[PDB]
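Down below is the structure, laid out as structure tokens.
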Amino acid sequence: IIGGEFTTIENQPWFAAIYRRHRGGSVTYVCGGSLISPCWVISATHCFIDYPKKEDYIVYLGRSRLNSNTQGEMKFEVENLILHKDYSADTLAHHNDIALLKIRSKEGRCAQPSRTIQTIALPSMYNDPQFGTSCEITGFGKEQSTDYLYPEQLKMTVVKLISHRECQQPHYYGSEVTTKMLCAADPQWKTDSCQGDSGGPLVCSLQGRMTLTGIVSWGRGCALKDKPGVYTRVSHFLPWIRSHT
Amino acid sequence: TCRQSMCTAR
Ligand SMILES: *Cc1cc(C*)cc(C*)c1
């Protein structure tokens, strides 16, 4: 996250931190995700497409820091890794960039709700906030485009939803952006998601409830003028989600 | 094949 604020998991209790194990025992952070039911985390396919072996991954819930054990955190293995079969990556855009991870602790249990572990609601079909609405994004991604390391502390920021009409302008993304994607940015281009934030939640207070409106997918750079963050539009994938869940 | 989407991925 470029700009924004440091935060803690209590403020973002649906946030899932996804890591990959390597042969020698080292673990590296991969992507974010969101807990949508006790057994299911939703993320982005592009995070996993090159290494689709579910045994390689670890999922933490209730975790505020990248490389430390926060009190009340829960560690999970991935029981099923489901990537979208129509995922594709073009010049700029990632299409159908959505994935599901069925999580299970070593004892075979799903998430236990607590102050630091809560599910986030899904939207209803084709039901998104109006353009101009403020939404929050959360992640352990880069704080600057030139960083090669991720911050140890979880961050959040607040961005505004951008119309499809604006986002498909030539100096924005043109025809690369589709109706199954959502654009969001800072009006002054000072805060944005970045590399390492992929898979994590774009959350909007919708109709009296915190709702998973988007999934961090792609963008041209980070916090660049006229280059919004692009998010998988969750409200256009409900048949897919419920079919696998 | 290098594609720019490798770099746009967040
Ligand atoms: C091949 C290519 C081109 C650009 C502009 C960026 C990346 C990652 C790859």
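By Swiss-Prot numbering, chain A shows 179-423, in order.
Per deposition record, X-ray crystallography, 1.8 Å.
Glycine too: its Cβ is placed from the backbone N, Cα and C atoms.
Quick look at what Swiss-Prot lists:
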ACT_SITE  A:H224  active site, charge relay system
ACT_SITE  A:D275  active site, charge relay system
MUTAGEN   A:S323 to E  Abolishes phosphorylation, proadhesive function and ability to induce chemotactic response; when associated with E-158
ACT_SITE  A:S376  active site, charge relay system
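Structure with Swiss-Prot features highlighted.
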residue: A:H224; record: active site, charge relay system; DSSP class: helix
residue: A:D275; record: active site, charge relay system; DSSP class: coil
residue: A:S323; record: mutagenesis position; DSSP class: coil
residue: A:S376; record: active site, charge relay system; DSSP class: coil
Those residues of the chain, 6+ apart, with a Cβ under 8 Å from that of A:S376 (active site, charge relay system):
A:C209, A:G210, A:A222, A:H224, A:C225, A:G319, A:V394, A:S395, A:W396
Within 10 Å of the Cβ of A:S323 (mutagenesis position), how many other Cβ atoms are there?
13
List of the recorded positions A:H224, A:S323, A:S376 facing chain B, defined by a Cβ pair under 8 Å:
A:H224, A:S376
To the nearest whole angstrom, state the Cα distance for the pair A:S323 (mutagenesis position) and A:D275 (active site, charge relay system).
22
Number of Cβ atoms other than its own within 10 Å, given for A:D275 (active site, charge relay system):
31
With every protein chain in view, what's the tally of Cβ atoms within 10 Å of the Cβ of A:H224 (active site, charge relay system), excluding that atom itself?
28
